[PDB]
Structure formats: structure tokens, C-alpha cells
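Written out below as C-alpha cells is the structure these notes cover.
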Amino acid sequence: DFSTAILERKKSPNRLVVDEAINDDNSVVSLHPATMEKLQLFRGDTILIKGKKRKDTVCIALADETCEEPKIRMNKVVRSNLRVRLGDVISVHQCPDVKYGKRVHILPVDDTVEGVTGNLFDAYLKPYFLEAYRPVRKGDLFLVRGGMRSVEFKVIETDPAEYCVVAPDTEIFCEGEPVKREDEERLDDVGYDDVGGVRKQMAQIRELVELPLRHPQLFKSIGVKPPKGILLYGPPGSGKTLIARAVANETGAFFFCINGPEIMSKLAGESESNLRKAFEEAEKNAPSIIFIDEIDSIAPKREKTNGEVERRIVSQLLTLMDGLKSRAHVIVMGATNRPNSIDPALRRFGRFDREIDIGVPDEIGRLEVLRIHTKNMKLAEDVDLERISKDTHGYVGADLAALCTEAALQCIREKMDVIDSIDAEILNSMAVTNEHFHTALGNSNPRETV
Amino acid sequence: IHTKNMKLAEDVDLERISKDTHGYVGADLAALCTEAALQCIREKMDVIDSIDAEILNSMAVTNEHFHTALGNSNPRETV
Amino acid sequence: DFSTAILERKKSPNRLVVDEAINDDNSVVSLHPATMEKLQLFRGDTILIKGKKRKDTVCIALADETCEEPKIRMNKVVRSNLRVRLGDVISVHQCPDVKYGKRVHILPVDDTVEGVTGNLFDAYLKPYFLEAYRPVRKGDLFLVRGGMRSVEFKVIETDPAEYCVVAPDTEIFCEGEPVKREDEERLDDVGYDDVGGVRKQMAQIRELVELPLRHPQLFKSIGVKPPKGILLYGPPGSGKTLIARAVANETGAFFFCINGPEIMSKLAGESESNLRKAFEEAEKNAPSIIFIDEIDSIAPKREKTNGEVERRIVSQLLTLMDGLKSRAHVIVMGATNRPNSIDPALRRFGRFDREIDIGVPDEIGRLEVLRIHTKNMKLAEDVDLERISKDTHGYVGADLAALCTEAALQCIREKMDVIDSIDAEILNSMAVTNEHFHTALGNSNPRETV
Ligand SMILES: Nc1ncnc2c1ncn2[C@@H]1O[C@H](COP(=O)(O)OP(=O)(O)O)[C@@H](O)[C@H]1O
Ligand SMILES: Nc1ncnc2c1ncn2[C@@H]1O[C@H](COP(=O)(O)OP(=O)(O)O)[C@@H](O)[C@H]1O
């Protein structure tokens, strides 16, 4: 039949799976060269991608031999501008009517420009569009990095209408009161691109969570019950909380965070009531991820429990895990730096079945972490992030994140004298030097045996 | 027991898996089957959406799916 | 002056430093493309390299952007055929008179063909020269891998005389009694190419030893005293003994091996006499490397010493280390799997100043080790050494080496029925399958915390 032929032909090489981008560019999508040959698209060509919630965007298509044939590489900005997530399916369409822009009206989002002063054009939009020939579509939201922060901007209007390429003859209008956020999450929200040095561990977590959280109705047909509990192990500041938030944001899963001390600070009975209500809310707003931080505060070993009501909380957690069904679509993530202090009853089948060890990052892993916390920072040529990673042996994710923030403050004090209060165009121009990173290394507070 | 509702390839050797899975309890072996089952779902099925019965009944779990499940497993007796 | 102008012009781009080869080929040397442009040599061209002891060879020159401009990449066979070692200087010269071979007489070395039977041509030389167009020079020695071993062959004669390229019309003569080894070390001797999974650790050791052992007269002019003692740490079978033999062979240093139990098995007084004589011999035959294996057998902690004559041996070792001078050109290498059981007095400045931790190899490091012990083995396409390294988590160098030898025996039994005794042409044809590696994995006897 007519409509049946439409729906069954949804296996066209024009329908591709959303994958991660190697190069973080808001205007560039990467495809396999055999896929672009099938779809008759040339490198550099602007394509129209249609996503979910009847939303669409225009991007530069680029050939990548590392990109899978049925997949498409796109960054978090492009992904959001299509109302999609990694693993979803979009359809790529030819875009031959992309005329250069006559004038574009762009405004920032208030929650990203809190405290920011001065002209946003010279600090952000000017170097952003400069000789880049960026495709721009009305209603889009993009992220610009620089000046110790990141600003989110909205495309208010385009001339010609709906979409145009921002050329050197395009007038960029960015005056007026910042726009207020509406039905869209922050582009600065933590994603997989914000977690470094745990490539293997991230892939493992992703495999376990993506199917139950992205396709929950799939296990209704299959008789296979997926994992419920995952135990993240690793020293403090190794990104356990980060990985959890990244996974929840990237999956669209409802994120409920239980904190070990937060539960244990409450009265007798109030801690278990809070513990139940946390599990209840997650089931109601499922697909969900319950993140139990410092899980050793709650549920320690029966030897280390020197309290009557404390043993009542360990038992409450075990039964909440047992009482949780696969059909509930809730994944519980526990985190501890003391895996051997945790009660062994949690490791039981039906509770915390799988365990991921997030150790200390190696030279390569540290360089990745250093790149993440220098994203919104202007760096000098005298800066060598490869050399810093070579020296910072025994540093965790937080130790490296603190080194960047300290080198950033050392740069603020050293370069800026009396202002009062700084404006964006001056913050975006000051560069963090190797001397600022050396000074931060000298005042730092950061081992592995067989 | 945990391959009863599963289509298995001729390349599958449950005798060889039992020879290798020394120190595995009932749950460890049950988890190995469910993991090899999911590895088969992902590897064989691309984009459906949601699967229907006649297609699920046709996909066979291979020795490669059981090898991949063995590589990611978390399983002693003295006198 | 005339002869002064010759000697001072020894900074010609034709004089290059001997570096390691990425690709192990007895006929190929790699140079930088800017160096070949300076020397007017094209890729594929046969060049004449002159080394030490008035020795020379002919190789295929190839362009490599990873090769340093003043360096040359060559394997251990080419290196030996020039009487040179890594770091030495050779001179590359144009070779335009390389005519194809009419006939070459090649014979194996006895110590490599012990127990081997059948025609060596069909098993080794035939697939070795096949469509390879190998430059061959008289007096040369080369290594051919296959049939669970490696055979060393000598180039007895060439037609045209001295050197020729072995083409498909070249007659290869290999009949007669094997030649006896003369003034040349075994090509199967352990080298840096035989040690895998310790890239960073090897580079560290090499930097510390190469200058004092390759250029000992250099520190006579400089007032800098180099390291004497190095402590290698790591579990049993992680290649500590291997690294020591590799370093000694690659440097040409005299190798004296002290064994912890060997010393401790001797009578009271005989152990210290042996310990002194070991240090004395090394000084006499210097540049030398003293390798003290199981250093914790000798010299354990003063608490763990429950013997009077045992404490006399620990003290003997400390004074022998103190009594050793930089001017002696002897480097002492200690090895232990129990670094915390070793006497802390050894770690003192003047004794064991530097410490190298050779841990357990990662997925990449294990794959390297697997490649090393499959060098002389025929492998099926069904073999996936990448997958074996993925599975063999927690395996050390010896564990992986044993897995190969077991899969090799499993192949011998499974493929060969009743022979008696096997000959070379049949051994070279039998391939080790993934089933042989699975069977070896099933019968194996192989942890890291923060
Ligand atoms: N793997 C990492 N990559 C990048 N940043 C990291 C990483 N690990 C930690 N950080 C940074 O340091 C902080 C450490 O806090 P956290 O995630 O709570 O660590 P943990 O939960 O392991 O104790 C994070 O908020 C993040 O900004
Ligand atoms: N890093 C390695 N690469 C390759 N082979 C190795 C490695 N480590 C060990 N082996 C192999 O296994 C054997 C282990 O013995 P050994 O070198 O004495 O280990 P260790 O001294 O650390 O106890 C070596 O002879 C070698 O054949």
C-alpha cells in the first residue's frame, strides 16, 4: 500500500544514526565518503538535516573515513538544534538554496550572560563567524567559548528568511535585552565531551545504559532483563559524579541524586523516608538514573556499622534495590572511593551487578582532561598542555581542573591591575601563559601498586 | 537452562563454554547467556523502531556473542 | 691542511646516526625524505652503507617522515652486517652498479640448524627472496623466520662478484655442510625488538646506560659522574632479566649475571668471594653490566635477615657498590618482584640511585608481546592477536610467551600424527589456529589497585 511503502522505505541511505563528533564545530557534520557518494553530496556542501519535534538545521557536510557508513558525526550543539540524542535517527537532505546572509539578528541567553559586560560582538560573534562561512537557521542556539566562560546565543532572524550562510558581507545585529531560556536545556551542560581519561570505562557504561534508557519499550518484547545497579570505583575527584551527570544528560534520563552525607545528616526515620521517596520519584519520572554519591556513607560493611538505625538504612537500600523492577526503567549508579568498605550484600545479583573501576588517568588521559578545562580559556603559544600532562603524574581529574582554574586566576591578577567589574572583550584577549601554569603547579595538593 | 528460549548457532559449543567458565556460579552463567543475547540483538538488528516475534525467533546467538560476553564477566575451592 | 679538511668535513649529510627500524626487513633501511633529497637518492634505490671494521652492505633506501633528518632506521641484521650498534655513525654512499644475480651460494650456520632436517630452500630461502629483489653482499649474514624457529644463513658467494640483487632468474645454491660461527654474535640474541609493553621504561633505561656504556671516554673530559645502580621492579616474568640482556647486547657491554639463589646456595665465605669476583671480572671486561637477579635473596631488609653470615653478604654488596667508581665503566642492574623487602640501604646515593617500575602490560603492551612470540610461527587468518590481548587481562610477558608456546605444541599434536623427527618444509607449512590459542587459554596460570 501507498503509506505502507513510505514507512517501509525508511531504510534509505538518507536515514542515518547520530554519533559523536571528533571535531567540535557547531556548523560541521561528518559523514562516510561512500555515504556522501550514495547521497550525492560533496565535501563543503551545506546540507539540511531534519530531526525530532518537527525541528531542522543546516550544516557543512564533511568526509570522514573513520565515520561509520550508516552513521553521522555531530557535536552537542547540532544534536540539540535537532531535538535528538546520540543513537537517534535523522534524515539528511540536499540544501541547494543557501544564499549568503544580508543581515542576521543574534541575541544571547540571559543565564549565560550573568555578570558579563561590554560588546558581545567583538568578544564572541566576530571571531566565531570570521571567514568560517557558517550556515545559520532561525530559532537555532549555539555556543561560543572564550573569556573564562561560554555564551549561548539564539538566532532571532535571518535575511534571506529561515536560513542563510553568514558571509563577510553579512550584517550581524546583536543589540537588545538578552533572551530568556525556553523548553531547551543549557548547551554548557555536562556531556561525554567533558569527561576525559576514561575512554574504555565510558564505552562500558554507555553500552549498559543506552539500550535500557534510550529504548525502554524494547525490553518489553524481549524477555531479557537488563542491569539495574552499577558501582563506580575510584579516588575522590576522578569524575564519578561527572560521568553520572554526563550519562543522564546524553540519554535524556531523569537525574535524581542521592548524597551519602545528605541522607545520613537527617533524623532517624527521615533518612529512610527520603531514601524511599528518591526511588519513588525516579520510577515516576522514568527512564531515570539514581546517583548515590559517597555510597559508603549509607550502606557501609556490617563491621563498620556501629549504630542500630545505621544498619536499618543499609537494609532499606538493599530492599529498595530488590524492590526495583526492570519494567521500572531506572538505573542506579553508586559511587565510592572505598570499594572494600562497602557492604558486600550490594554486589549481589539484582542489586549492583556490574562494577566499573575509574582509576587515575595516564599521560594521554591527563592531556584530554587539560584540554577540557582550557576550552573557555585563551592560551599562549608558550603553553604546552602535552608537557603539563607529562609532569602532572598522579593527578586526578579534579587536580588537573584545579590547576587550570588556578592558572586562570594567576592570569587575571598578573595581567589586570585596577578596573573597578571586567568586560567580555578584555577577558577574551588575556592569555594564560606557561608562567601562570608553573605558578599553579608550585601550589598544588595531589599512586598505583601491583 | 538459560539458552532454552534462545536460537543458537551450530558454531555454539555449550560444552566448551562450561570447560572455560571454571569458578562460575549459576547466576554468572545465567548473566553470560543474557549478555550474549543482548550482544546478538545489537550486532544483528540495526534500526527497527519495537521488534516483532518472527524476526526475534530467527536471529541466532553466535560463538562470537558468547566470546564477547566472556570478555566482560565478573565471576575458588580449597581443602 | 689536506687531511685536516677530510676529518673536519665528517659533518656531511652522508654521515648518519644508527637508529631502530619500525619495519623489520633485513634488506631495507629508512631515511628522512629531506635527507634523501640532500643525498640525491630515490625511494627503492639500492645504497651502499659502510660501517665499522672496514665492513659494508647494500640496502633498499626508503623515505620515512618519522625518521630524524640526521639519523637512519635499520634492523639488527643490517646493524650487525655493518659491525655497528644503535647510536653509532655510518656513511651512506650511492650504489649504481647493482646488477641482478646470476647465481648465489648461501649456507646456514650450524648453531641455528641443530636438529633441523629437509631442504632449507623450500622452507626458508624460497619465500624469503620471492619477488622481494633483495640486495645481497658476500660475507653477509641474515635471519629467516618460520617453522617454530629462526635460521641464520651466510652469503658464501655472488655472481656478479661481491654484491648483486637476488632476482627471479637468480640461481640459489644451498647444498653442503653448515658453516661454523666465527667472530659474530647470534642474530637470534635478545634485542630491544624482543621486549614489548615497556616503551617508556625502555627509553628511560636506554638514556641512563647508552651514554656511559657507548661513550665511556666522554665522561673523562666531562666532570659529571653518571649512574651506577638501577633497580628494576615488577612481578615475576615481566621481562626484568630480558631488559638487562637486551640492553647489554644492544650496547656491546660485557654481561655478568649474578643470581640471588646461586650466590646464597654457596658455603659461608664462598658466597662473598663469588660476589667480589663477579664485580672484579666486570671491571676488567668493562664497559660492563652486572645483573643481580632476585636481588632480594641477597641483600633483604635487616628485619628479614635471620642469619649472621646473611647480614655479612648484604654488607658485602653495599661496599662493593660503594667501592665501584664511575671511571670503572660498570653499570649494576638489580631486579626484584618485592621492592619493599629489599634493604633500604641499597637505595642510597652511590649505590642504586635510580629505580624503574616495569608493571603489568596493558592491552597495547600485551599485543606487542604476542607479536614477539609468534615471529617464528605460521599463524592462520582466523588468528586475532588483538582479540587475545583484549582477553589476556592480568597476564605478564611470560604468561603471554607461555600461551604462544602452548598454542604451538597444541598445533604440533593436532596437525601432525605419526612422522618418526619432523623436517623444516613441513614445520614451516603448519599454521597455529584460533582453536589452538583457545585451548592454550583454557589451561593457563596467570591485579592493580590505587
Ligand atoms: N575525568 C575527568 N575529566 C574531566 N574533568 C574531570 C574529570 N574528573 C574530574 N573532573 C573535574 O573535577 C571535578 C571532580 O569532581 P567529581 O566529578 O565529583 O569527582 P568524583 O565523583 O570522582 O569524586 C568534576 O566536577 C570535573 O569538573
Ligand atoms: N616484556 C616482555 N616482552 C616479551 N617477552 C617477555 C616480556 N616479559 C617476559 N617475556 C618473556 O617471558 C620470559 C620471562 O622471564 P624474565 O625475563 O626472567 O622475567 P622477570 O625477570 O621479570 O621475572 C622472558 O624470558 C621472555 O621470553
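Heads up, chain C uses Swiss-Prot numbers, so what you see runs 15-434, 439-464, 468-471.
Cβ atoms here come from the backbone N, Cα and C positions, even for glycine.
Look at Swiss-Prot and you will find C:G210, C:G248, C:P249, C:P250, C:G251, C:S252, C:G253, C:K254, C:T255, C:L256, C:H387 tagged as ADP binding site. Secondary structure at C:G251 (ADP binding site), taken from DSSP and collapsed to helix, strand or coil, is coil.
Quoted from Swiss-Prot for the published mutagenesis C:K254 to A: Decreases ATPase activity. Under a cutoff of 8 A between CB atoms, and with a sequence separation of 6+ in the same chain, the neighbours of C:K254 (mutagenesis position) are C:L246, C:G248, C:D307, C:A349, C:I372.
Quoted from Swiss-Prot, the note on the mutagenesis of C:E308 to Q is: Decreases ATPase activity. In sequence order, C:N273, C:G274, C:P275, C:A349, C:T350 make up the list of same-chain residues 6 or more apart from C:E308 (mutagenesis position) whose Cβ falls under 8 Å from its Cβ. The DSSP secondary structure for C:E308 (mutagenesis position) is coil.
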All chains considered, the count of other Cβ atoms within 10 Å of the Cβ of C:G210 (ADP binding site) is 23
By the 10 Å Cβ-neighbour count, the most surrounded of the binding-site residues C:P249, C:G251, C:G253 is C:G253
Per DSSP (three-state), C:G210 (ADP binding site) is coil
Filtered recorded positions (C:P249, C:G251, C:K254, C:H387) by Cβ distance under 8 Å to chain A; hits in sequence order, or none, are C:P249
Near ligand 2 by the Cβ criterion (under 6 Å), the recorded positions from C:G210, C:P249, C:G253, C:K254 are C:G210, C:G253, C:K254
The correct three-state DSSP answer for C:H387 (ADP binding site) is coil
In chain order, residues whose C-beta lies under 8 angstroms from the C-beta of C:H387 (ADP binding site), counting only those at least six residues away in the same chain, are C:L414, C:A415, C:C418, C:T419
Neighbouring CB atoms within 10 angstroms of the CB of C:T255 (ADP binding site), all protein chains considered, total 18
